[PDB]
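Engineer: Please find one structure pasted underneath; my questions will follow.
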There are 2 protein chains.
Amino acid sequence: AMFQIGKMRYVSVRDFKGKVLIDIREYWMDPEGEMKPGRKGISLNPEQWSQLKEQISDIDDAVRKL
Amino acid sequence: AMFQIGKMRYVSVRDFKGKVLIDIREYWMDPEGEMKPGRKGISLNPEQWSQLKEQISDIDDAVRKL
DNA sequence: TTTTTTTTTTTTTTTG
């Protein structure tokens, strides 16, 4: 499953060899016309995703002060 | 501001060249003993961060439907 | 690894 957050950026959910991964990644279009994952991105495990969500408020507060 | 979400992972909020960035990244330690941002990561603008939050419910649903 | 939005390539090819 893919969820768009930018023109060429998505959050994807997948089971990778038995591990749940939540990837936040940029994608590109290659010379052959194929959509490919980019070097910019990161794949979060369950606990990392859980902690990201738990601190959304603190993250937004930080953004706001900027 | 940095918000830890994993052993070597954080969501950092900073201003870069007058731009607010929400970076989800893995860090590492170099040969001189300095902690540095790593290659695995992605810097989101406030807009992308907003779209990520809006789809958390859908993301978690996809995790369950795996 | 050496971050770093947006980019029109900038030149990648996911996976704790």
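These residue numbers are counts, starting from 1, taken along the chain as shown.
Header lists the method as X-ray crystallography, 1.7 Å.
Placement of Cβ uses the backbone N, Cα and C atoms for every residue, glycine included.
Feature table excerpt (Swiss-Prot):
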type	residues	note
MUTAGEN	B:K7 to G (Swiss-Prot position 68)	Reduced ssDNA binding
MUTAGEN	B:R14 to G (Swiss-Prot position 75)	Reduced ssDNA binding
MUTAGEN	B:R25 to G (Swiss-Prot position 86)	Loss of ssDNA binding
MUTAGEN	B:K40 to G (Swiss-Prot position 101)	Loss of ssDNA binding
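What's the neighbourhood like for each of these?
Structural biologist: Listed in sequence order, the same-chain residues six or more apart from B:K7 (mutagenesis position) with CB atoms under 8 A from its CB number zero; the list is none.
Annotation note: B:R14 (mutagenesis position) sits in a strand segment as assigned by DSSP.
Within 10 Å of the C-beta of B:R25 (mutagenesis position) we count 19 further C-beta atoms, all protein chains included.
Cβ neighbour count for B:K40 (mutagenesis position) (all protein chains, 10 Å cutoff from its Cβ): 17. Taken residue by residue with DSSP, B:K40 (mutagenesis position) is part of a strand.
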Engineer: Can you tell me the CA-to-CA distance separating B:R25 (mutagenesis position) and B:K40 (mutagenesis position), as a whole number of Å?
Structural biologist: 6
